[PDB]
Amino acid sequence: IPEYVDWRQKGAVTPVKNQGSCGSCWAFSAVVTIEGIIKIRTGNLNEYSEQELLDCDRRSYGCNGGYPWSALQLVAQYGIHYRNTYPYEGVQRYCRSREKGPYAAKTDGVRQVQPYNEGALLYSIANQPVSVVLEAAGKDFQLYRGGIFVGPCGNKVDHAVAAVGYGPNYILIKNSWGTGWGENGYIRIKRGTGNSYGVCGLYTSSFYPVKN
Ligand SMILES: *[C@@H](C(=O)O)[C@H](O)C(=O)N[C@@H](CC(C)C)C(=O)NCCC(C)C
């Protein structure tokens, strides 16, 4: 795999979103990987509905948090609508997929990246954007304005984001805290420290959609 990967340069990443006060990071994270893999397979970059996963993934807890892997399974089992059709409201409502016509996209499954393995994660990112989790509760993460982030942070992962690239010394992360945070909404987190958990627990739990 290459020394640098940046899925934004291959037109596979949509604009940075702001999840607002809702703990919907798991849905935002999942959607980034769906947007990425649909562009990779079909050549079209579309925005898909975080709100639909928020409303419809019964294994997750709406704005109280949830699981990127369960949202990803939902899109593989059923499908997902365009964001325009099912826009983000920042609050869990009832599942409205059936009121909004045919799904816009469907995936074929969900894979887990071997945890605690930097190389396995980089290999996955070289193929497509990946949903990853990290500890974002720390003030250093929250106040991040740029640079390669080394922490401090622990491994109490609490925040799903999407890895959309990497370099020799970082993994490039699309956050869902709006374009004012970090590097226009992105963070570069240091890699290659030998910490099996990854910086801020980044290697704890990583999933990506499969699309044939
Ligand atoms: C993340 C956000 O900032 O919106 C959101 O709070 C969330 O979904 N957090 C989850 C932790 C990640 C590891 C996905 C979470 O806490 N999920 C709850 C499910 C378990 C019982 C922890």
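Numbers in chain A track Swiss-Prot; the residues on display, in order, are 134-345.
The backbone N, Cα and C atoms fix where each Cβ goes, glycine too.
Per Swiss-Prot, these features apply:
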- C158: active site (ACT_SITE)
- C158: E64 binding site (BINDING)
- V165 to S: Slightly enhanced thermostability and higher optimum temperature; when associated with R-307. Enhanced thermostability and higher optimum temperature; when associated with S-169 and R-307 (MUTAGEN)
- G169 to S: Enhanced thermostability and higher optimum temperature; when associated with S-165 and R-307 (MUTAGEN)
- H292: active site (ACT_SITE)
- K307 to R: Unstable. Slightly enhanced thermostability and higher optimum temperature; when associated with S-165. Enhanced thermostability and higher optimum temperature; when associated with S-165 and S-169 (MUTAGEN)
- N308: active site (ACT_SITE)
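The local packing around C158 (active site), expressed as other Cβ atoms within 10 Å of its Cβ over all shown chains, amounts to 24. In this structure, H292 (active site) is part of a beta strand by DSSP. In the structure as shown, the Cβ atom of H292 (active site) sits within 10 Å of 23 other Cβ atoms. Comparing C158 (active site) with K307 (mutagenesis position), their Cα atoms are 11 Å apart once rounded. Only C158, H292 of the recorded positions listed as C158, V165, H292, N308 bring a Cβ under 6 Å of any atom of ligand 1; the order follows the sequence.
For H292 (active site), the nearest neighbour among the recorded positions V165, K307, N308, judged by Cα separation, is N308. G169 (mutagenesis position) falls within a helical segment according to DSSP. Listed in sequence order, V146, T147, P262, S264, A295, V297, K307 are the same-chain residues six or more apart from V165 (mutagenesis position) with CB atoms under 8 A from its CB. Around the Cβ of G169 (mutagenesis position), the number of neighbouring Cβ atoms within 10 Å comes to 28.
On a Cα basis, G169 (mutagenesis position) lies 15 Å away from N308 (active site). For the recorded site, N308 (active site), the DSSP three-state label reads coil.
Using a 10 Å Cβ-Cβ cutoff, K307 (mutagenesis position) registers 27 neighbours.
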